[PDB]
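Asker: Attaching a single structure in structure tokens format; questions to follow.
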Amino acid sequence: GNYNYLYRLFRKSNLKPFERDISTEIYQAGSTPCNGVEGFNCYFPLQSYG
Amino acid sequence: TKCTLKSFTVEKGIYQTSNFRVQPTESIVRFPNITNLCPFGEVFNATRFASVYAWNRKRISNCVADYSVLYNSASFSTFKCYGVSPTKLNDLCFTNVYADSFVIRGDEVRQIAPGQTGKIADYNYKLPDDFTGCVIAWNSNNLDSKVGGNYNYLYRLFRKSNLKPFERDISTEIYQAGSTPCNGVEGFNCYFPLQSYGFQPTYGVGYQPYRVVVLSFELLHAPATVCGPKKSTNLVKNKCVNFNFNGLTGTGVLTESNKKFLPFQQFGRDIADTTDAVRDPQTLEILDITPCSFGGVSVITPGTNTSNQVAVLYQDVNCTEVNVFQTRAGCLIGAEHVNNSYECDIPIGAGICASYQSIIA
Amino acid sequence: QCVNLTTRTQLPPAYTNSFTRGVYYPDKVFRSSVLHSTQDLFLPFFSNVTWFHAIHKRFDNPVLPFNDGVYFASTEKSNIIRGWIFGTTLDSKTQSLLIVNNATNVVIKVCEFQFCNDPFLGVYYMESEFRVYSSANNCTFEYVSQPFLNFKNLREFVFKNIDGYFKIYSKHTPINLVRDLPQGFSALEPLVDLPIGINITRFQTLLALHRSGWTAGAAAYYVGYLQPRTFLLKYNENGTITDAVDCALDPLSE
Ligand SMILES: *[C@@H]1O[C@H](CO)[C@@H](O[C@@H]2O[C@H](CO)[C@@H](O)[C@H](O)[C@H]2NC(C)=O)[C@H](O)[C@H]1NC(C)=O
Ligand SMILES: *[C@@H]1O[C@H](CO)[C@@H](O)[C@H](O)[C@H]1NC(C)=O
Ligand SMILES: *[C@@H]1O[C@H](CO)[C@@H](O)[C@H](O)[C@H]1NC(C)=O
Ligand SMILES: *[C@@H]1O[C@H](CO)[C@@H](O)[C@H](O)[C@H]1NC(C)=O
Ligand SMILES: *[C@@H]1O[C@H](CO)[C@@H](O)[C@H](O)[C@H]1NC(C)=O
Ligand SMILES: *[C@@H]1O[C@H](CO)[C@@H](O)[C@H](O)[C@H]1NC(C)=O
Ligand SMILES: *[C@@H]1O[C@H](CO)[C@@H](O)[C@H](O)[C@H]1NC(C)=O
Ligand SMILES: *[C@@H]1O[C@H](CO)[C@@H](O)[C@H](O)[C@H]1NC(C)=O
């Protein structure tokens, strides 16, 4: 498994053309705020291809 | 005016240069009452759930479904969708929903997935490779488990062939582990296919019973009866707003109407097929839609060799909605109205003319 | 339970004139004092509509092709006509639509029914006889609603199957004419749109027997067929359709 290539699974909004997002901030996927901490409906945006 | 005429010198006269717009201030979306809710309370929070070989299928149709309450609930330990998005469930519309409810072991919760191979996937509940919908699962150790062991939840352990997607098998045929003939008589190599779970409160996480509801969506040529909830805002009148009434959108001033609709009629049209009357879906009242006060902005000037003073005419615009004078042509700003009568130099209209002597009208 | 009715008197079906009936509102749009030309499934003016009787011994419950739409006219007293039978093969192989009005409410069901050859209801002189089906296997849609209902009542209905939508338009009219359809104008309001999504090519009226064998109460009904054409509809100040022009009837109305 080559896990060195990653894609942004989660984001709040669609990008502009020629826009790059490298920010490793947590995503809030539910009603509960995450406060930078993983948990219920709190996921890392970058997941690796298997 | 110099920009419009593409010249640095402007001859004496009146020049239509721009178009005054009353900009829309608010957005008013009025959608009717969110009634006839889908019965998710009798599926997720029923009295007794079914086994996985005989999973209960509830048909959700002809109702409006509030997936936001289901998604915002923190009791669910697993909320995984495979064909849709969780945040777009309240926006999309589907023909019908199949809700498959059962109880499994905590280690088999991952086995309800497309492309996943397991005993529950092959023999108890199978999902297709192009599955759409969401799988929801939550722990039920406080309810289903019994200190003497809950043996009521059975599961199929053996079958000759794998399941088709969304296929049930409640048959109790004795499996043939070997090649010996079995006529339904159990032997050394012939066992009953349905075994009972060992749900007890002393087991850890992974052997506790998990209640799973799987929602599958159908998008056939049948009408989309199942839709998400509609969040109607408050109604604002007498202002140029963007109205959205039951899918009919536009921009206008919504005032009270004296037109008495018949109860089956919703919108109103004039001779020229423009929507000038409408019914609010929340409260059954009739509203006139007056178009916002668009007008032409005209610039009245003498020659730039003479002077740089200008006057602005807003055509068909009242002077309270923009040296201010009200004419039948419109509102004239920057010209001093006088009681004397002269010959017409620059025509304004409706008997009004402008001249330079400052600019008088 | 099914019963063959074998005491009928043989008689050919009748035909009569539609006059200016069968008009309905094409849309949900209010229009005031304006003339609107519209292209839709409309009933032709002065057309040949099929006339069926229930008199004593006449009991007219055949199965007719639905075509593109059905205009049902009913010169009704004492509520003999109670509902309709909608489908393609009218057996358990396909899926059929049932519209019934019994003594309490109206029930609309889309299921796999096994229809009898002679389906009816019955009133004993108290309603205590239901013989319209023998089974109901796979239901997809159920809808219980408020009741729609010398000849004293005139009931006009338009049934349409467009894009999986079943439109029922209806109008109640107080008349005092004895035998035929009265001549006049009455635009049919839209009553209910049904999300059925099923194929329908045949229909059958449901009547009610009178028991005191069986006796047929005095009723008469009319079947007309909807054709794609243009009407010029007149909308008054109050917004009701008071007159119409059939653009393909004669050169004057053209
Ligand atoms: C009422 O009459 C109809 C018409 O004959 C009967 O329908 C037939 O019933 C026989 C009975 O075996 C079948 O073999 C035929 O195939 C049926 N014909 C059709 C067109 O379906 C009906 O059975 C009679 N009702 C009762 C209660 O006997
Ligand atoms: C049970 O589940 C239903 C799902 O619709 C929910 O509305 C209800 O509030 C739940 N019961 C409790 C006590 O939370
Ligand atoms: C819909 O909701 C509004 C909310 O104020 C209420 O007044 C009204 O009676 C409800 N029902 C209908 C049929 O409009
Ligand atoms: C209506 O049809 C019948 C037979 O189909 C025919 O005998 C009759 O003349 C027709 N009526 C008119 C007015 O044409
Ligand atoms: C509907 O039924 C008729 C006859 O029952 C058939 O000819 C037609 O093809 C059917 N239409 C569809 C879309 O199945
Ligand atoms: C009318 O039909 C409905 C549904 O079939 C039933 O619930 C009701 O009891 C019926 N009423 C009478 C008087 O038979
Ligand atoms: C329809 O009913 C028959 C018997 O009642 C049954 O075998 C069949 O599976 C049913 N089909 C559906 C789609 O419900
Ligand atoms: C329209 O309604 C008014 C009642 O407001 C009535 O007086 C008038 O006669 C009606 N006109 C028509 C043509 O129906």
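The residues of chain B that appear here are 299-620, 641-675, 691-694 by Swiss-Prot count, in order.
Determined via electron microscopy, 2.8 Å.
Including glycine, each Cβ sits where the backbone N, Cα and C put it.
Among the natural variants that Swiss-Prot reports, B:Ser375 to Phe is described with the note: In strain: Omicron/BA.1, Omicron/BA.2, Omicron/BA.2.12.1, Omicron/BA.2.75, Omicron/BA.4, Omicron/BA.5, Omicron/BQ.1.1, Omicron/XBB.1.5, Omicron/EG.5.1. Listed in Swiss-Prot as a natural variant, B:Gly446 to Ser is described as follows: In strain: Omicron/BA.1, Omicron/BA.2.75, Omicron/XBB.1.5, Omicron/EG.5.1. Under the heading of natural variants, Swiss-Prot lists B:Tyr453 to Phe and annotates it as follows: In strain: B.1.1.298. Under its mutagenesis annotations, Swiss-Prot gives B:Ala475 to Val the following note: Increased resistance to neutralizing antibodies. Mutagenesis annotation in Swiss-Prot: B:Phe490 to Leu, described as Increased resistance to neutralizing antibodies and human covalescent sera neutralization; the structure shown retains the original residue. B:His655 to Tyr appears in Swiss-Prot as a natural variant; the accompanying note says: In strain: Gamma/P.1, 19B/501T, 19B/501Y, Omicron/BA.1, Omicron/BA.2, Omicron/BA.2.12.1, Omicron/BA.2.75, Omicron/BA.4, Omicron/BA.5, Omicron/BQ.1.1, Omicron/XBB.1.5, Omicron/EG.5.1.
Could you give the neighbours, burial and distances for every feature on this list?
Answerer: B:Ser375 (variant position) falls outside any helix or strand according to DSSP and counts as coil.
According to DSSP, B:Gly446 (variant position) sits in a coil region rather than a helix or strand. Neighbour count (other Cβ atoms within 10 Å of the Cβ, all protein chains): 7 for B:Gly446 (variant position).
Spatially close to B:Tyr453 (variant position) yet at least six residues away along the chain are B:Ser349, B:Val350, B:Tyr351, B:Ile402, B:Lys417, B:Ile418, B:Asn422, B:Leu492, B:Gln493, B:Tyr495, judged by Cβ distances under 8 angstroms.
A simple way to gauge crowding: the CB of B:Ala475 (mutagenesis position) has 13 other CB atoms within 10 angstroms, across all the protein chains here.
According to DSSP, B:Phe490 (mutagenesis position) is assigned to coil rather than to any helix or strand. In sequence order, B:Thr470, B:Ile472, B:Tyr473, B:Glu484 make up the list of same-chain residues 6 or more apart from B:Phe490 (mutagenesis position) whose Cβ falls under 8 Å from its Cβ.
If you take the C-beta of B:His655 (variant position) and look for same-chain residues 6 or more apart in sequence within under 8 angstroms, you find B:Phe643, B:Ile693, B:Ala694. Under the DSSP three-state reduction, B:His655 (variant position) is assigned to coil, being neither helix nor strand.
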Asker: Report, in whole Å, the straight Cα-to-Cα distance of B:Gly446 (variant position) from B:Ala475 (mutagenesis position).
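Answerer: Distance between the two Cα atoms comes out at 31 Å.
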Asker: At a 10 Å cut-off from the C-beta of B:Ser375 (variant position), count the other C-beta atoms across all protein chains.
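Answerer: That number is 15.
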Asker: Output: those recorded positions from B:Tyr453, B:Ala475, B:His655 whose CB lies less than 6 Å from an atom of ligand 7, in sequence order; none if no residue fits.
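Answerer: Those recorded positions that pass the cut-off are none, since no Cβ is under 6 Å from ligand 7.
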